[PDB]
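*Asks:* Below: one structure in structure tokens.
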Amino acid sequence: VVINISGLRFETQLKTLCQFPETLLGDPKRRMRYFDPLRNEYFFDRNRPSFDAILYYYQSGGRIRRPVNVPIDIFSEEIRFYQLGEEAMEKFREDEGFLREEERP
Amino acid sequence: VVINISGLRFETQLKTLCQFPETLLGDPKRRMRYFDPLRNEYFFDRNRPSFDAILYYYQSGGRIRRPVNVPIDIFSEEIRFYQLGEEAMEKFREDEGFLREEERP
Amino acid sequence: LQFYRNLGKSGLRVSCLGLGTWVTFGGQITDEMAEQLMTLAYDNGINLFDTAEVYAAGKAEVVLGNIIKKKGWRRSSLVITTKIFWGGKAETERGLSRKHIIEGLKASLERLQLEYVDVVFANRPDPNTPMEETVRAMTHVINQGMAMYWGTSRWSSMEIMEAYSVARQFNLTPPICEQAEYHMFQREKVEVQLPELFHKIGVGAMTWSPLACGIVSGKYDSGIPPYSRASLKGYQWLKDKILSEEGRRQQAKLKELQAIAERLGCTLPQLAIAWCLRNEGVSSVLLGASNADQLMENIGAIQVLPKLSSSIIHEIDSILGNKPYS
Amino acid sequence: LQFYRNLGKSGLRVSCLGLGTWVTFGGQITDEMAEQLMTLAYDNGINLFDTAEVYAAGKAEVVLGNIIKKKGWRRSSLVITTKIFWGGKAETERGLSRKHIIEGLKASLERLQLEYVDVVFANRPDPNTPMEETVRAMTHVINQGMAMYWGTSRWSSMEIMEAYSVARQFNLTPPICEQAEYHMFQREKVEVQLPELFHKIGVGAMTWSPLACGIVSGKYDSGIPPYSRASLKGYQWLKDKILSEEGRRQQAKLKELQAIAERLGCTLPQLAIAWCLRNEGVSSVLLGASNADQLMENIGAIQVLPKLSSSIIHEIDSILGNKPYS
Amino acid sequence: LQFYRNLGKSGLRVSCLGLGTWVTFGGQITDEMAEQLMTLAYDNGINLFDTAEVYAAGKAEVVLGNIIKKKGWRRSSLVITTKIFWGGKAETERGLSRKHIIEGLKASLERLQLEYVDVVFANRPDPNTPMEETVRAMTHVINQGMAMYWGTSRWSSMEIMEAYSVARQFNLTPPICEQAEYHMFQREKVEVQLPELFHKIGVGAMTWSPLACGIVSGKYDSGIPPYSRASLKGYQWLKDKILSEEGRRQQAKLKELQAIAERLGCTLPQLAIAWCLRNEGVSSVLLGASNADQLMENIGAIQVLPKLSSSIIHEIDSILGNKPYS
Amino acid sequence: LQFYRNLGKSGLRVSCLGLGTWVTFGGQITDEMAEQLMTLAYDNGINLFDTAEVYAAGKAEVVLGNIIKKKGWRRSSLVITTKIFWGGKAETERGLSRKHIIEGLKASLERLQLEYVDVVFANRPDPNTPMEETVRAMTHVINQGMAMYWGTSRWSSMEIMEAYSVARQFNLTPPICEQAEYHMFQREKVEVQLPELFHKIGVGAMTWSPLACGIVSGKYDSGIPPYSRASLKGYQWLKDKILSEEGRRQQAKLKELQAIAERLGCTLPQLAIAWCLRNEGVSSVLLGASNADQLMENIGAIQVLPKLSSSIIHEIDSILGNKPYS
Ligand SMILES: NC(=O)c1ccc[n+]([C@@H]2O[C@H](COP(=O)([O-])OP(=O)(O)OC[C@H]3O[C@@H](n4cnc5c(N)ncnc54)[C@H](OP(=O)(O)O)[C@@H]3O)[C@@H](O)[C@H]2O)c1
Ligand SMILES: NC(=O)c1ccc[n+]([C@@H]2O[C@H](COP(=O)([O-])OP(=O)(O)OC[C@H]3O[C@@H](n4cnc5c(N)ncnc54)[C@H](OP(=O)(O)O)[C@@H]3O)[C@@H](O)[C@H]2O)c1
Ligand SMILES: NC(=O)c1ccc[n+]([C@@H]2O[C@H](COP(=O)([O-])OP(=O)(O)OC[C@H]3O[C@@H](n4cnc5c(N)ncnc54)[C@H](OP(=O)(O)O)[C@@H]3O)[C@@H](O)[C@H]2O)c1
Ligand SMILES: NC(=O)c1ccc[n+]([C@@H]2O[C@H](COP(=O)([O-])OP(=O)(O)OC[C@H]3O[C@@H](n4cnc5c(N)ncnc54)[C@H](OP(=O)(O)O)[C@@H]3O)[C@@H](O)[C@H]2O)c1
């Protein structure tokens, strides 16, 4: 499949995106509204360098990084937009060091 | 629309550039002299990594960053060349920390 | 609803019913019944006429090309299709190679006496020929003028997506349609797979054999009537499907649908044709008839479709029970 | 200024006036007046001749192809256009599909008895056919030799930009022209929209009906003269626009422009034709006449254009008052 | 194993033996032996027939086109090839330029009386013409209809990879086959080089001269028999290769392989043909015969191939000893 | 050195001398001298023959096409060129538009009675037509079969680089040659500009008028001889260039080069032709003659070229003194 993040071409296999069949890119009915049948690709008008770490999340199999240039209020929206889930949202948490507050007894 | 910043293809929607209908890229009579009717794109011969933060200004809706590699005397010219306005120029000011001098009584 | 609808997302406007061609034309029925069968179908607004090059070993086209030559219809008012696959005993005369598409369409454009067909169909998928050769060959016959569009038939939903990813890469033409079998007992492919391709890439659906070769026609409850389809040679595979316990269970399921036919003032073929047309993901239904009194009652099944409410649909689903898992 | 100018930014050199074709050719006027009308227009430097396939139900082309066959003019010295859209009663005979462009241009190349037209026009936009099919079909008839260029007609400024973004993507040919209505009472599109496309992508403008079918001709103040355009059948829509209060207000606005005509030694049609040619964003004006004495006074309106100073323009704007917001 | 196999990865289905053409057709043998030689080869399942335009100075094609015209075989059941290179004394009549491919195939399509050949071969590589001109010229004759595929002959494995990198860049058609010499004494190219191209890009191999012009036929041990190939004029280069000490050492190596022939109930040509077909990287073997009793024993070498076990292969390698370094 | 060399980097093999066509063919000389002039030039190895469609108002081609029809030469052994530019009085009959290239080559392929020319030349650059239209039009006549290559003439070195950057973008065909004037008094363009294009993109050079229409022929020292080129009508511009003081200064510079001609056993035209061929950046020289005794001494100037040492070149440079600044 070919994904076109506002001009930057990312091109990966289909079985890589099918590892997580609940996200935006994994569900063939949620990503179907971003198709482009003239160029045979998916076109997202999002931030460019933030998708280099979203695609590596699918390729590595679950790890979440953060690129150095993109700030935290930007990269916390791309995880919210691509619908990676709270499992992936909390894996982004302790990678930045900020542990969530424990539930009071 | 397709924008070709000296070899790097940036491709965004038209309604994103129409959010700011006073800039260079928002005015269809000021950007019309940079058209290229053989490839159907706009060709600017400017600095390459400085446009990644200009396009994000339109996409996010007003925020101005600065990429880490480009110095301040370079990025202060691209805001002057793309005609983002003094509203966007002063939003670049306190992002770098340098507050402008107050008017004397 | 609409009579003349688009074939998928292309520009071709087809009637929602289309007279097909099989054992009837050039085989079972005579030649004078055939010219009678076309003139009372063309006058009722149907313009889509199908054939292929394996039907009657290349004699179904000579009896179809002779009618249009004699009746004097304008070529611009018709839509003629043609399928390419088995049309020879040799080894290099069956396949989807570049040598057979170019030769098979050229030889089947002299039996039809035309200069171009409207859609040229790939009759079944070929595993030996690569997909780049079949898309390049079908684009060559379109650009030479021998056709106008092309489509697939009996291809899976992956090989239609594979013959589109090639065409958007090498700057060729993608297919516009797909022929998939559809009736009340084979409703898997046209209901869960092809409506996803219509939204993604824009292919249509042109369903064939809506009465399952006369099984849903209700004539096969007490046995085999004489001069039927199953009573001809070469159709033992049909007769062994209705004499078996599986077909008689379908005949047991046709008794209740007989009661729903008379409730709406129609017969059971007029329900089964209009049952297929209840969607928007189906662009045309290819009919088939043996005589005039069979056909004129089948074209009348357009008016049954506004009577097809959601209640009659929801309980026909209860009688059949083969609703696919969505 | 210049007589022979380029059609937009293409290489075609057209005369700034061009004899059109409507109800006159093959309909209203006879066939001997038609051959008289062409020979005294071709001799005055006009080479651009228009027709279509809906005019006189396909009889305006047979009376145009018979003149060029008889008079013996070289095909290389003329420019013949043709529009494609409504040319049949059937459903598959009107549209901008691939089946109608290829067939409609081929059938309209036997009524003209030519081998190719120069520009083939899309007469109005089709919403059912996708834009990729119409650009691929118009590039197919150019490459087969049946045309030389193509252009749009009555398309908006967005669908001309959409049929250019496709052609620059799939390596096809973009359009070169656009036919938009232009006179003193419809000056919106050719003044604020099409001069932006001429600078961006390079299409031209070939305006049609400059006298608004004889409304600006000044013959419609006291009523309907006999043997006029409004006195023919099928033109009640024209007659109800001049009998209404809106048209008589335009007739009230034609009384003052009558005074500006005689000041410059011309009549009111000779002003209205040369008023359209005052720009550089208009490449040609398609005329129309019913007899010889109508036409030779219309071709004489070239010399009125160097008399058209900025003062006469600025106060004609005051009389009309329909200057579009720039 | 399989009789009809694909030509590489294309869609063309060829018989594993194919009757070639050299000095025999139009030269050495007569015309009545030639028609006899084709009818008893076409009836045994062989459809692949080769020629070129340098054979017999353009007379091997007139004797091949006259047979198919007279015998009345369907063109869709045959596969006819043709090579382009030397076919004129002038300077602009030999090469792989655009002027010679288009003219040489057009003139060799009147000696064959056909309308298209199936594969058109480049007979040897041209160093003067750039690779972009030869790929653009071979794609032009395919799109005009004069051929169906194209392939190289005697090209190295780098110039086949260079004529593929061009075709995948300018959106042209790559070659599908390659003719490389292959017998027991020239087995370098088809064993270590061409099996790598079949996995990488998908070209085939169509080997020529499997008996080394009769050297492996065993008739050249005691000298030159009369009416042989070496006993004709213009073949001193052949006779000096078997009279030399190098050829007699091969004749010394043919004495032991004579013993392995009679062990398996065959003769030595029936071993040498079926020795070439032991691979899957070879798609066809181009035969050659002078009379009927030569040919029918050569087509019989299909059944020798299932007798070709790994033991007989491994010790034939011991007798020859020219196994290439893998 | 080499007689038959490549035209630039293409595959066309041309003789280094080529018989041209101007005022001689169809004009000045008769028709029996013309057939005599071609048969004694074709027999000396020259295959390149030039014409255009402005020469003799379209009569230089009818006298050239009649010779090849009568003499019975094979079309595959010749190279015929043709230039397109001014061939009509109308406005739409001169230019490099798509309408004139397609029509002008089609009308000039009936005066030549051929089916295709080898190279079709653009005779001078057109400023009105954009470069994308002329490259798309020349690729259309190549793909239709009406030509084989194309080239420019009198274009600057920027517009050849502009008609190459377009062709490598839209996947079209770039030009292969360029016709630039070259003799001892106009040596600017072919010495400092065109050798850079031969290394960059690979165009050739086909120089025209090597004797400057007979000025270097040495016949113009004592005045105007009768029946010369300057003694014909329409050539006052030539006569005013040799009667002026600038031309007589060249005649003063021809007296010393007369002494260098007799030293090498040749005459002054045999030096001036072989002076042009001293490079490798020039692929052919287009000659011109009025009778047989003029021509056979000009073809003999091949053997003068191995006598052209570096010493005779270095002092011819001293006599002329117009060596361009490199
Ligand atoms: N793309 C492919 O691979 C493919 C393959 C096969 C066919 N097709 C297409 O499918 C099309 C449809 O063919 P089909 O015959 O199978 O469709 P069908 O409608 O299922 O078969 C109708 C058959 O039943 C009979 N019949 C029709 N209406 C009847 C009625 N009211 N009462 C009693 N009998 C009635 C007719 O005569 P009888 O009573 O004598 O039976 C007719 O032969 C063909 O024309 C062909 O173009 C395509
Ligand atoms: N692309 C499209 O969709 C489209 C659609 C329609 C038309 N067109 C083109 O538009 C072209 C122009 O047609 P048109 O007739 O509407 O143009 P027009 O110039 O506005 O109409 C002129 C009419 O008025 C009359 N007339 C002209 N000069 C006159 C004068 N001095 N005095 C009195 N009467 C005069 C003529 O005869 P009467 O007095 O009898 O009226 C003529 O019929 C047509 O030829 C057609 O090619 C294009
Ligand atoms: N692409 C290229 O550059 C190229 C070049 C040359 C040829 N080729 C192709 O190669 C093909 C094969 O030609 P080829 O003749 O060299 O193949 P070959 O099989 O090596 O030569 C067979 C020759 O030996 C003789 N022969 C065959 N079987 C025999 C048997 N059992 N006993 C005794 N003699 C037998 C035949 O008659 P004789 O006994 O009289 O010899 C025949 O002439 C040609 O047809 C041509 O199409 C291609
Ligand atoms: N691409 C373009 O724009 C263009 C334009 C013009 C021409 N051309 C080409 O240029 C080619 C060359 O034409 P050209 O005539 O100008 O070449 P040229 O060689 O400079 O002119 C030779 C003229 O001088 C005379 N002549 C030749 N050899 C002679 C000799 N030993 N002694 C005395 N007189 C001799 C001949 O007869 P006379 O004594 O009677 O003069 C001939 O007319 C033409 O054929 C045409 O194809 C191209």
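Sequence positions for chain D are given in Swiss-Prot numbering; the residues included correspond to 36-361, in order.
Header entry for method reads electron microscopy, 3.3 Å.
Quick reminder: no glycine exception, Cβ is built from N, Cα and C everywhere.
Per Swiss-Prot, the features are:
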BINDING   D:56-57, D:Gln63, D:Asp85, D:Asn158, D:188-189, D:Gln214, D:243-248, D:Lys254, D:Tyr262, D:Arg264, D:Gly323, D:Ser325, D:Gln329, D:332-333  NADP(+) binding site
MUTAGEN   D:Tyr90 to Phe  No effect on its activity in promoting KCNA4 channel closure
ACT_SITE  D:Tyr90  active site, proton donor/acceptor
*Asks:* For D:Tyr90 (mutagenesis position), just give me the three-state DSSP call.
*Replies:* helix
*Asks:* Identify, among the binding-site residues D:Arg189, D:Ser244, D:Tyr262, D:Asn333, the residue whose Cβ has the fewest other Cβ atoms within 10 Å in this structure.
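*Replies:* Ranked by other Cβ atoms within 10 Å, the binding-site residues D:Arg189, D:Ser244, D:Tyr262, D:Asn333 bottom out at D:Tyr262.
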*Asks:* Take the Cβ of D:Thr56 (NADP(+) binding site) and count every other Cβ within 10 Å, whichever protein chain it belongs to.
*Replies:* 22
*Asks:* Between D:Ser244 (NADP(+) binding site) and D:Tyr90 (mutagenesis position), find the distance joining the two CA atoms and give it rounded to the nearest Å.
*Replies:* 15
*Asks:* Over all shown protein chains, what is the count of other CB atoms within 10 A of the CB belonging to D:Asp85 (NADP(+) binding site)?
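*Replies:* The answer is 27 other Cβ atoms.
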*Asks:* Let me know how many other Cβ atoms fall within 10 Å of the Cβ of D:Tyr90 (mutagenesis position).
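*Replies:* There are 23 such Cβ atoms around D:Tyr90 (mutagenesis position).
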*Asks:* Rank the binding-site residues D:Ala247, D:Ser325 by the number of other Cβ atoms within 10 Å of each Cβ, and give the residue at the low end.
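*Replies:* Output over binding-site residues D:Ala247, D:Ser325: least Cβ neighbours within 10 Å is D:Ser325.
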*Asks:* Out of the binding-site residues I have (D:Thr56, D:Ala247, D:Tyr262), which ones have their Cβ sitting under 6 Å from ligand 4?
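*Replies:* Not one meets the Cβ criterion.
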*Asks:* Give the distance between the Cα atoms of D:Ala247 (NADP(+) binding site) and D:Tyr90 (mutagenesis position), rounded to the nearest whole Å.
*Replies:* 18
*Asks:* Check the binding-site residues D:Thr56, D:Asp85, D:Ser244, D:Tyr262, D:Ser325 for any whose Cβ is under 6 angstroms from an atom of ligand 2, and report them in sequence order.
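*Replies:* Near ligand 2, sequence order: D:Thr56, D:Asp85, D:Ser244, D:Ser325.
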*Asks:* So, in DSSP terms, is D:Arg189 (NADP(+) binding site) helix, strand, or coil?
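*Replies:* The three-state answer is coil.
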*Asks:* Using only C-alpha positions, which one of D:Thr56, D:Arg189, D:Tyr262, D:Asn333 is spatially nearest D:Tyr90 (mutagenesis position)? These are the binding-site residues in the record.
*Replies:* D:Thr56
